[PDB]
Protein chains: 2
Amino acid sequence: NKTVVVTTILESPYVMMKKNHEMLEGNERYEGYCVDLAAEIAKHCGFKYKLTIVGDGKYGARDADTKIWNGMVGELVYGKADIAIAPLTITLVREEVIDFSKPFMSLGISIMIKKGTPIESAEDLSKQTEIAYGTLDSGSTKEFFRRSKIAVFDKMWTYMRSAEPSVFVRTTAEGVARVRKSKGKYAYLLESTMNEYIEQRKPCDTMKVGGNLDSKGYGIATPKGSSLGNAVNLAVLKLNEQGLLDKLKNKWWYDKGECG
Amino acid sequence: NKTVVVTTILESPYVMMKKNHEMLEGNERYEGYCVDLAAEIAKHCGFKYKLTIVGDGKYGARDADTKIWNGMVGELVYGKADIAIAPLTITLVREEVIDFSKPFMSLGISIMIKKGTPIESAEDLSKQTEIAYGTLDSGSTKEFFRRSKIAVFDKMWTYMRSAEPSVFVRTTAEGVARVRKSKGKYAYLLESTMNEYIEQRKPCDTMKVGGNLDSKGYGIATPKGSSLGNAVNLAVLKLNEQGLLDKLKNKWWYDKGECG
Ligand SMILES: COc1ccc(C(=O)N2CCCC2=O)cc1
Ligand SMILES: N[C@@H](Cn1cc(F)c(=O)[nH]c1=O)C(=O)O
Ligand SMILES: N[C@@H](Cn1cc(F)c(=O)[nH]c1=O)C(=O)O
C-alpha cells in the first residue's frame, strides 16, 4: 500500500485553512466538512492519505481546443492525484472520464440576494435588467446555464454571457463579497449548499430565495479503473446510513451558525 | 442484441395498470413515472425491452437463513431480469450484490398522518402510545429502523417490532388505507416520494408532517457485470441534466393533483 494523494479545493466550509495553519503540518493544516469526510473514508477503506490543494484552484472542465482537463478532474485524469474529496458535482461529461461514488451530499443551483433585494425567483431575474447577476466563472453552475434549453435559464445565459462589466466571479467568496457590496444591484447564482452556509455567517446580510433550479449531488471521484473506487463507494453509503453525513453537515453549517 | 427484461413493481405513481389494461398488450398495459423513464432509458441506450412485474411483489431483501434474495433485487441476482427500473432505494447491502446507476430521484423516510392528528415529528411519535405507527413490512424503510442506532428511531423500532396487532403493512396502499380508516389512531412512516403523491390524491385527508428522517435516492439496478450498467448510468445523468426527470415528476405528482 502507498499513501493516497487526495486532491481537494479551498471552499468554505468544506476545506479551510485553520487559523494557525502556519504552526501546523500535513493534513493538520486543514479543517472542514471534506477534511472530516476524508478521514472517515480513509478509515473505512483502510488507507493512509495526504491532503493537497488543487494546483490551479479549479473544479474541472475540458478546454474545447486543447481537450485538456483542468482542476481536480484534471489532476485525476492525468494521475497527479488518486482521489478527489470535495464539493465536486457529478455530471455526465465528468462521468465519462472519471468515476464518481454515489452522492454524499445533495444540492441545486440557487439564488443569493442581499437582504431586501426585490427578487424571488430566476424568472424575476430574467425579466429585469436593473439588478445584475452571475455565477462562478467556471464549474457546473456556469455550464448549466450555457447548456440549458429551458426558456428562463436560456434567457439568463444570453444576458450573463455578454453582460459588462463581467458578472462571472473567480471564487464563491468573490461572488458573496460582490452581493454584499453592491447594495442589492447584484444577485448571485450558486450551489444551494454554499448559499445555505453563507446565510448563517456574519454580517447575516444575505439570503437564499426561491426554489433550487435543479437537483443533483457531490460525489467522491477517482480515476477510471482505480482500485479505490468500489471501497470508497461502499464507504459513502455506509456513512450515509449511519447518519454520519447528516451529522457532519450540521456540524459545519448550523451547529455554529452566526445568525441566531 | 436481445430484448431486455425489465423488472419493476406495481407502486403508484411509478407503475400502474391502465384503466383498460385488459384490452391492451405488452408494455402498453402499464403507465407511470417508471414506465416513462424506462422508455427514455431504452431510447438513449438503444435497446428494446419488455416490462414485467416482479413475481413476489417485493423490492429486495436477503433471508438471513437461506441467504436467498427476494423481490426485484433477487430477480437481478439470479438472472431472471436484466434491469430493474422502479423506486428501488440505493443501499449498501444491495450495492454489494447488484449495481446501481446514480440516483434518478431523491427521497427520505417521512411521516404521513390523517389530517388533524396531533403529531409533528418522529420524536412526537416515540414519546406517546395512543397513536400507533408502522412501516411497509419489507423494504429499506423497515431496515432503517431495525438498524438505526439513533435514540429516537431505535425507540420507535423497539415499539414497532413488538406492537400488536402488527403495525407493518404489505403495501403502500394498505398503509394509506389504515391511516385513512383509523380516525387518527395510526400514523404511517413511508418514503417522502410516495407520501407527497398521496397528499395530492382524493379524498385529500392525509398530510406529510415534519422533516425527512434521512436523505437518499432511487437508482436503476443491473446485475453486477452487466453490459448495460455504464450506458444506463450515463443516460440517467443526461436525463437529469436535460430537466426530463423533473418534468416527469411534475407530470405524475403535481400536474394532475386532485387536491387543489
Ligand atoms: C443525499 O441523497 C441524494 C443526493 C443527490 C441525489 C441526486 O443525485 N439527485 C439527482 C436528481 C435528483 C436527486 O436527488 C440523490 C440523493
Ligand atoms: N461544485 C461545482 C463548482 N461550483 C461551486 C460553487 F460554489 C458554485 O456556486 N458553482 C459551481 O459550479 C463543480 O463541481 O464544478
Ligand atoms: N423503496 C424501498 C421500498 N419502500 C417503499 C415505500 F413506499 C416505503 O414507504 N418504504 C420502503 O421501504 C426499497 O427499495 O426497499
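If you go along the chain as it appears here, the first residue is 1 and each next one adds 1.
This deposition comes from X-ray crystallography, 1.6 Å.
Keep in mind that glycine also has a Cβ here, set from the backbone N, Cα and C atoms.
Among the features that Swiss-Prot reports, L-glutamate binding site is placed at A:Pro87, A:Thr89, A:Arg94, A:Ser140, A:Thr141, A:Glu191. Among the mutagenesis entries in Swiss-Prot is A:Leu92 to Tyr (Swiss-Prot position 504), noted as: Promotes dimerization. Strongly reduced desensitization. What Swiss-Prot notes for the published mutagenesis of A:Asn240 to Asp (Swiss-Prot position 775) is this: Increases rate of desensitization.
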The answer for which recorded positions (A:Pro87, A:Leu92, A:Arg94, A:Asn240) have a CB under 6 A from ligand 2 is A:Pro87
So what sits near A:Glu191 (L-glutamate binding site) in its own chain, CB-to-CB under 8 Å and at least six residues off in sequence?
A:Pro87, A:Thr89, A:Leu107, A:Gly108, A:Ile109, A:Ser110, A:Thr141
Cβ atoms other than its own within 10 Å of the Cβ of A:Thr89 (L-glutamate binding site), all chains, total 21
Measuring Cα to Cα, how far is A:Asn240 (mutagenesis position) from A:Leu92 (mutagenesis position) in Å?
23
Would you kindly determine which binding-site residues in the set A:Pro87, A:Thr89, A:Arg94, A:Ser140, A:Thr141, A:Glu191 have their Cβ under 8 angstroms from any Cβ of chain B, listing them in sequence order or replying 'none'?
none
What does DSSP say about A:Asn240 (mutagenesis position): helix, strand or coil?
helix
Rounded to a whole number of Å, the separation of the Cα atoms of A:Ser140 (L-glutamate binding site) and A:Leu92 (mutagenesis position) comes to 11
In the same chain, which residues outside the set A:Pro87, A:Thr89, A:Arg94, A:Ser140, A:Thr141, A:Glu191 have their CB within 8 A of the centroid of the CB atoms that define the L-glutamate site?
A:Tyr59, A:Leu88, A:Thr91, A:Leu107, A:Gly139, A:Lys216, A:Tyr218
Across all chains shown, how many C-beta atoms besides its own are within 10 angstroms of the C-beta of A:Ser140 (L-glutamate binding site)?
25
Are there any residues in the same chain, six or more apart in sequence, whose C-beta is under 8 angstroms from the C-beta of A:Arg94 (L-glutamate binding site), and if so which?
A:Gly60, A:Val73, A:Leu88, A:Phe100, A:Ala221
Just report the maximum Cα pair distance in Å for the recorded L-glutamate binders A:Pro87, A:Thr89, A:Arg94, A:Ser140, A:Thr141, A:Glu191, no decimals.
18
Is it possible to get the count of other C-beta atoms within 10 angstroms of the C-beta of A:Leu92 (mutagenesis position)?
17
Tell me the coarse DSSP state (helix, strand, coil) of A:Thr89 (L-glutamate binding site).
strand
Let's check the environment of A:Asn240 (mutagenesis position): how many other CB atoms sit within 10 Å of its CB?
22
At a 10 Å cut-off from the C-beta of A:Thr141 (L-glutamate binding site), count the other C-beta atoms across all protein chains.
24
